[PDB]
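Participant: Below is a structure I'd like to ask you about.
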Amino acid sequence: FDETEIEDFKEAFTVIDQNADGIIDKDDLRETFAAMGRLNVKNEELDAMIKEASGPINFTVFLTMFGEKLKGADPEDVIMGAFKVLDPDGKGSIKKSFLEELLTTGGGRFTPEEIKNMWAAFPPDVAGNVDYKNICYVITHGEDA
Amino acid sequence: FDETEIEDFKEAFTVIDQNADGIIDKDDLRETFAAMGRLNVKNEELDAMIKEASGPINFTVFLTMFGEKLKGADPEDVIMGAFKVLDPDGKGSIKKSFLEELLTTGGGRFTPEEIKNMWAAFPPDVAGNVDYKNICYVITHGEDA
Amino acid sequence: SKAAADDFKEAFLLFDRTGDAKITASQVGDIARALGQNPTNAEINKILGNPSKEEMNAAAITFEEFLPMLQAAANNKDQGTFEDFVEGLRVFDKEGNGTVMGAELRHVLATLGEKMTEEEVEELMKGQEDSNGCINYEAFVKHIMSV
């Protein structure tokens, strides 16, 4: 965890903790979702978020919960560092079959089935290994941009 | 020591000296760490901080201890002064190999092994000598930002 | 002689990167120049070889060899006459005003005789040549003899 990433989680903690007392309760979760447009947010969704913690969601409990789910989270500059080492001549997005072979043949984390899941929402270019960069974006901030 | 840096150490001395009597004892160290989130701060850590002084930690004993550990501490504006003289055309971060050659070939403090340690937590850009400025930040205030 | 100038020994401690009080034979040319002596690089080369000293293999030094080599180079400082430096460049460009066109002095200083790198040539013209492309060598040779 770099310090600017921890400051981003402190700002997200303050936007969900609308009572500003330092502990995100279930009313803060529901009022942050209602301010984003969720008028139908069920109480069972709020209870499942609180069921991931052993205590009240203060800043260090929110940081330890996000730490334990993001144990391989990598910032965009280090993902582009590794993709610039995979394309060491610069500019070009690397081939689809080169990333499939190098993921498998180096590591068990790069096994195929997982490579079909990589192509599956990370579209073609991304999946193929040709573009580059959009995948670093969606690994640090999810969903389609 | 510029006077605003000494006022920053006076403000840090007042935040760790929660009894406000002018001497930071071991109870102040433990209660400042507990207010930052350290519930498990051992007494041996507090004893090792007090073992760096020959007497009680008043403001001048805290300033002399920090002076003797920071005998080459440089403010961010003077580090950016020197990096603007290394990049005299402005804007561009300077090359990795140019900073490795100029550190070694001018001084013994710029020897290589030390240059591998510079690249090692000061990441690539910083290490390489391309970016600039983030290294001035972390030399005046440590850890990842 | 001492006049025993002990600051030559203090400058040897500023050029020795290992702190063992020895200076390699490849640094001796530039350190004779930094002590106020301008021997040409062929002269520094000859003397070395003259004494069956090879600058091709690893070298160390001792102060006891560097002191007499600086004292053998110190007699040759009578070759530094500024009349011939300004008259050299006065024969290098037409008309009665001391101006070399930029690229004439840069290509001559890099390729004629003892090769000076184009990085060092740009560092010696920086400030004395303005955007007209004309180097005034009356002030240029004055500032080169100021160091």
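Every residue number used here counts from 1 along the chain in the order it is shown.
Quick reminder: no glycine exception, Cβ is built from N, Cα and C everywhere.
Residues annotated as Ca(2+) binding site in Swiss-Prot, with sequence analysis given as evidence: B:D17, B:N19, B:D21, B:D28. Listed in Swiss-Prot as a mutagenesis experiment, B:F83 to L (Swiss-Prot position 103) is described as follows: Results in 50% reduction in actin filament velocity.
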Participant: Write down the Cα-Cα distance for B:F83 (mutagenesis position) and B:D17 (Ca(2+) binding site), rounded and given in Å.
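Facilitator: Cα-Cα distance, B:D17 (Ca(2+) binding site) to B:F83 (mutagenesis position): 37 Å.
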Participant: Using DSSP reduced to three states, classify B:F83 (mutagenesis position) as helix, strand or coil.
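Facilitator: For B:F83 (mutagenesis position) - judged by DSSP and reduced to three states - the answer is helix.
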Participant: Got a sec? Which of these recorded positions, B:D21, B:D28, B:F83, has the most Cβ atoms within 10 Å?
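Facilitator: When each Cβ's neighbours within 10 Å are tallied, B:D28 leads.
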Participant: Would you list, in sequence order, the residues of this chain other than B:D17, B:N19, B:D21, B:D28 that have their CB within 8 A of the centroid of the site's CB atoms, where the site is the one recorded for Ca(2+)?
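Facilitator: Here the nearby residues are B:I16, B:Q18, B:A20, B:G22, B:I23, B:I24, B:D25, B:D27.
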Participant: Quick check for the class: what is the C-alpha distance, in angstrom and rounded, between B:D21 (Ca(2+) binding site) and B:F83 (mutagenesis position)?
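Facilitator: B:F83 (mutagenesis position) has its Cα 42 Å from the Cα of B:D21 (Ca(2+) binding site).
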Participant: Reported as an integer number of Å, what is the Cα distance between B:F83 (mutagenesis position) and B:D28 (Ca(2+) binding site)?
Facilitator: 40
Participant: What is the number of other Cβ atoms found within 10 Å of the Cβ of B:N19 (Ca(2+) binding site)?
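Facilitator: The answer is 11 other Cβ atoms.
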Participant: Does DSSP give B:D21 (Ca(2+) binding site) helix, strand or coil?
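Facilitator: Where B:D21 (Ca(2+) binding site) sits, the three-state DSSP reduction gives coil.
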